[PDB]
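Trainee: My questions all concern the structure below.
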Amino acid sequence: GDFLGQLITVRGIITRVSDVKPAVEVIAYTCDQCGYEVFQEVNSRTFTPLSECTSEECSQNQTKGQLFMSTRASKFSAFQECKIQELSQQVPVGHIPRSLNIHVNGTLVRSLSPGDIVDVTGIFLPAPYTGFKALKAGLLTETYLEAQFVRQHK
Amino acid sequence: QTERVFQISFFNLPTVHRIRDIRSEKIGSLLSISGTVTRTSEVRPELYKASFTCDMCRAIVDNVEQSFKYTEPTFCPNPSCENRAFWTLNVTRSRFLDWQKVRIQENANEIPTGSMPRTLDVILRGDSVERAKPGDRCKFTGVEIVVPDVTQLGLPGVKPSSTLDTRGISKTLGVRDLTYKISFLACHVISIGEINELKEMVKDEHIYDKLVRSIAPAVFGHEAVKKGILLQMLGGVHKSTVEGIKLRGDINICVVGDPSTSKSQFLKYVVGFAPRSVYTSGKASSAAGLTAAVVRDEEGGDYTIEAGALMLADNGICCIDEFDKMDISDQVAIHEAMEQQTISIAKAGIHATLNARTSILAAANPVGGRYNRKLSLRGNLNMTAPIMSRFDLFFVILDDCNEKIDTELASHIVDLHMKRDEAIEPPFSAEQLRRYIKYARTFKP
Amino acid sequence: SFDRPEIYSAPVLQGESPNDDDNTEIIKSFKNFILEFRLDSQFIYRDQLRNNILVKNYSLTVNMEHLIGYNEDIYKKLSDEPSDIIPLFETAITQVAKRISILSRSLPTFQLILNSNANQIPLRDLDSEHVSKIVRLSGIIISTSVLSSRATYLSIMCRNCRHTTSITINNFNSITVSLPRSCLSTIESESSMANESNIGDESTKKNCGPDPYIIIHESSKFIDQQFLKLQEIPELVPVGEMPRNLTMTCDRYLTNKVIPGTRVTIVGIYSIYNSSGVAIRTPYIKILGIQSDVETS
Amino acid sequence: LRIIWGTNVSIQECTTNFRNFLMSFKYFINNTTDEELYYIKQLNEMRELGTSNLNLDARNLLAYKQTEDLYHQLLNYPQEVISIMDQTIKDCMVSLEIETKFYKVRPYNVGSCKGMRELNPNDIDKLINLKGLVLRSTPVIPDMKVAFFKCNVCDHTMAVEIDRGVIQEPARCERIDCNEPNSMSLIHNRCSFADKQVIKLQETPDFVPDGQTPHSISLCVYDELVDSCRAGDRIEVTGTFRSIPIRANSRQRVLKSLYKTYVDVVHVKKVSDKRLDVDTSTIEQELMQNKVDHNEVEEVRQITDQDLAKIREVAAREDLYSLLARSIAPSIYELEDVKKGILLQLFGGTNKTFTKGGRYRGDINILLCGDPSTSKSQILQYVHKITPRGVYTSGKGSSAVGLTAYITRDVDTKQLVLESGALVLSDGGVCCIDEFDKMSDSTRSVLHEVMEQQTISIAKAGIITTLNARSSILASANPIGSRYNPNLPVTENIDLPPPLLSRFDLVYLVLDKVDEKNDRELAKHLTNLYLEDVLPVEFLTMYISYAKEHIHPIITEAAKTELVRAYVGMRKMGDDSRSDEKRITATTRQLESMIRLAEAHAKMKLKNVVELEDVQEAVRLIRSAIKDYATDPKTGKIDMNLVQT
Ligand SMILES: [Zn+2]
Ligand SMILES: [Zn+2]
Ligand SMILES: [Zn+2]
Ligand SMILES: [Zn+2]
């Protein structure tokens, strides 16, 4: 927990890599009544779409237009998620190797493949808790790594 | 004193549509379709015209039309009360109909190349209930309807949605999903697929030989098996003693030969001729597919049995190819069907005794590919002792090297290829033979 | 442990063509009127607005018959539905004064004071017709209460979870906004760690209470409100009957402008409030202008 | 130059740019069709035939100087460009019912691209093409376009149009007399619907980056292209690249930030120059349904008359049989007897249908036994890649469930569906089983029915039915031990029950002998390939498809005499050597094999009459395959001094 919010490098072996899918960052809407464009920000894993217009004109007039999604204008990012495991020479005597999660965005996708030994530069950031409710005591959080630069030993 | 519900029934349309040709531009029209029936449910009452009581005032509103859903009144009739949402149901003074659900499947000859069969749910009302049995080929005339479907939430594409128009409302949120699947509601159900000739048949004093020579005409020779199959299609007598001991009256046959012999053509003949027959193979069949399986209704509150090969051959002949590739688990069920005529089900808390009064036609390969004439019959077969004991006739097909027989056989085989079906000229036809068998089974010697 | 997402906009296309009874078109027509309308060769209202902003009087006095020769439609609407149009006419003045201050170098809503010289209904000629409509009245003042304090900007906090928010009021004519009854932290599931702080305490749901909002007074702003009573001229009264009177309400830049004993002309809206009979309401007038015949020196 | 916002398109610009090209198009060049006004014949013949779909190849436009711009614009903004292209047609048609009929275009030559998984999010709303094998398709789904509302206080009926998926339900009755709040009810069966189907495709790209396991894709086909694809088909598809947000669960209106991907299909191609045409004998009713549905997906290829003249010019050649056998595998130095069997397997026997029920099919089954270190493996691969439908199986890598059928959970609908197996996917094609001798007795059990009746019977939980498996079997087996031993009989060299060996039409003993001029020729053959007459692939496949499509051979009495004589002669041989399993005992399946091979040889050379030469050639081939010209009928041994290359 001392390492959250820092720039750190890791050494491990890649066990699984996910495909490339779009991740929405800002959604775009078009109102037929006013002709403005509404931009909604998303930073969760689930969001709720807007229904009514939030433009100045529609906000003033009683008649408020209805929103529709325009796929092309939206803000999209390329997303991949990787699992990294300990090397044999780092595990203590008698214990089992542990794992960690890595995130990749932008033009850094499709650079890690399963079975590679790498050194990854990332930013260590927290995420909301995903365990059992009955076992929750306080404001517990999960950790993930945000990739910035990849090195391969071979 | 209530009014009598009336139902209209159309039939004898120009064309019959295949299941794999139903489109969505025929929704809400009259059409006729074909299929094979697998599963039926029990008869349950259905809400048709209901009575409601107001909760603000106590007034009575009667004869509300439901139309496929649980509709409620939208306005108190009293010019004073302004109730539009709060109602209670009098289940004592409401009018019901009878309701059953049937499951159908595509026919074997109508399936395209490389694809699997399709299914469809059929709704029956009123007096049309309980006319379709499992394992039947029926034609349905009715109306093509749509019902809600929540399984489509996840499929790719744009899924239509509903909302209320806020242009026009004075001011100083109810989105519903339009997902549906195609279902069928039926009004007519029909199951599809003179004495002068019968009394002419009974007289002829060579009728037995003609009947023998009319069976499996495509196969050459092997008259013993032809006689056995006829005797198996005719049957014996069922008797009961004072002590409740049941004397069995079905004949069970086994044909033994190696992969070279023409033993599967006999089975294919019987599955094409006899009224209630099923063809199953050793390694493409599971135990549940022979005895029975239990599934739960979406409607809730009950369960349903789905028939297997042995239940679909009740009072009939079940055909099993490659009997030697059967498991001990399957053979213990076959033995139960042979000594008793019952199948016992105990799974998921359901107990049920079912009837399997069926005859067994089975083809078995010798244990080592070929038949050893120096061993006994038991040494050549791979069956459990209880199963072997209850078989009546064992027919073994062995090969002989004789020149004249080979000439005749080759002539026959080539004739069939050259002359198509003008190479048989049997004494009797299939439609003739079915009628005689039906007549013969009603005598008690 | 993430932050608050935002919503923002920008103009792109021409929407549907504009209906003339649209609110924005009303605001634009009234803003054109302010900087265009001429009498002689002097642009009276722009000069007036500039001068008033120099001396910190956030108000504009409009003679009502100057508009029945410029745009009769917006005049009919104002005399027919005053409560809906006055807030709209109060946006244009602020928008204009905003530009004036920025080019001539925290501005509240501007007050519109109406002054008129036209028909005068007597105080006994008031009926059900004139309700939600503009009337012109004459009389004598006999009462003036003490100034009361009313809020315009409120900052609040929840005594259980410590959630903060704000409230803005620009409608002081009723005599209403109230404090929220439930904590708004739950309905604004805003942060990803906020909906997680809302849970815990073994198995239960965060319950803040029935009404948990406290007002932080040093962070709030207020205005003044007064009550007056007008009486019919004591001379043209029915013989042997007590004179009748009406209750009037005023605020902001209209307070302390008169004293009892003065004969005045009032322009206002005839409205009601609830205070024997199946369904009876009490009338009162919202002040929009004051003009005194002559004062006692 | 009005520009549509968010694009670089000018509608008038592109319409006028398109109508000049459509009224004037240019292009080893002819003077009959290569130098004539092209597309006005295409339009005129379309309107004459009574047709509604124009099929528009793409690279046509990357040459003509004007419309180059339009190619880039079509590969970037398919939505806006295709509405411009239709108004050109219905304007051009009357320029030449045509005031109430709708026209469509279907691009089918978009190229480049390197697979679905190489596409980035910046390729959304773009036009791409795909190739692969179909596995599943859901039944038709009704999609709503126009809705029906009834006023429950006044019985006034209203209709509404879907606008980008959303339906606007009126709040107030429209009647000036009955003006109620919330009186509108929806009647589902009075609404207008349209067709939707979902396909699952196993993508087969050209570039496979290091370590890509196969995956599956979802395709949405609407209206006309319904039931135009069946499982087992190898297709080429053009469509748009989309994305959609999904709801987390049924109860909540909440969505998931990670999007879901699919393809909107516009054109479908079910032909290839380098592969054979499907068997029309198995799709008779689909052809009838396509005409009733007015979908112009073309299944068989077009034959011009110059090419058909070439067909008979070559069919007249004296050395047709050698030439055809030689051009089958032009890079496998091997005996022509082996290749002739593959050639006759491709043609297949005559399929016969009885009118009292009872089907006889003409599928040929071949076994390739012999030493290892031979070119058997290449033959199976080459035949896999020339036949339209096929699956390649290993010996110890198959299960009965994996060959017949199985039940699976769909990750989209979360329900249980039925899926096809290896042998059912091979209906009307070739199935290649490698290392047949290494396969279990449980898995070998299922092949008996497919080799006898060409069906499968399944009695499992949920399905009780009979399936069609009209497939050809091509199998290769490894001899016991290091090499084939001429001193032992054949039944002792192959680990397969002798009764099973008699189910195959042809059995090929591939033997290795050390001989100096054969070795020299093979070495020169192989070395010539690492440097820098026969019929090319296109013409071979075209000829075979023509023959398989039109002609149908029927046997004569002169052939019957020889067939019976040959069968009796074959049986009489080795009559004493039957108790001891030295040689393969003859059965009736050998008679049927002679019938089938005579019919196939007749079909080759384009006859409708099987004469005596065909039966003599068939018997010659059957004996030559088993090497009966060097076998001692008493001991079962082969004299290798007599086995010549
Ligand atoms: Zn708007
Ligand atoms: Zn009531
Ligand atoms: Zn709180
Ligand atoms: Zn109405």
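The numbers used for chain D are those of Swiss-Prot, and the residues that appear cover 177-203, 215-283, 295-730, 740-852, in sequence.
Method on record in the header is electron microscopy, 2.8 Å.
A Cβ is built for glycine as well, from the same backbone N, Cα and C atoms used for every other residue.
Relevant sequence annotations retrieved from Swiss-Prot are reproduced here:
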| type | residues | note |
| --- | --- | --- |
| BINDING | D:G568, D:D569, D:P570, D:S571, D:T572, D:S573, D:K574, D:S575 | ATP binding site |
| DOMAIN | D:518-725 | domain 'MCM' |
| MUTAGEN | D:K574 to A | Loss of MCM2-7 complex helicase activity |
Trainee: Determine the Cβ neighbour count for D:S571 (ATP binding site): the number of other Cβ atoms within 10 Å of its Cβ.
Mentor: 8
Trainee: How big is the gap, in Å, between the Cα of D:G568 (ATP binding site) and that of D:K574 (mutagenesis position), rounded to a whole number?
Mentor: 9
Trainee: Within 8 Å of the Cβ centroid of the ATP site residues D:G568, D:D569, D:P570, D:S571, D:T572, D:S573, D:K574, D:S575, which other residues of the same chain have their Cβ?
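Mentor: What remains near the Cβ centre is D:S674, D:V708.
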Trainee: So among the binding-site residues D:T572, D:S575, who's got the most Cβ atoms within 10 Å?
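Mentor: Top count of Cβ atoms within 10 Å goes to D:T572.
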Trainee: Work through the binding-site residues one by one (D:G568, D:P570) and point out the residue whose CB has the fewest other CB atoms within 10 angstroms.
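Mentor: With the binding-site residues D:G568, D:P570, fewest surrounding Cβ atoms within 10 Å: D:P570.
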Trainee: Please classify the secondary structure at D:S575 (ATP binding site) using three-state DSSP.
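Mentor: In the DSSP reduction, D:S575 (ATP binding site) maps to helix.
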Trainee: Including all protein chains displayed, how many Cβ atoms other than that of D:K574 (mutagenesis position) lie within 10 Å of its Cβ?
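Mentor: Other Cβ atoms found within 10 Å: 23.
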Trainee: Which of the three DSSP states, helix, strand or coil, fits D:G568 (ATP binding site)?
Mentor: strand
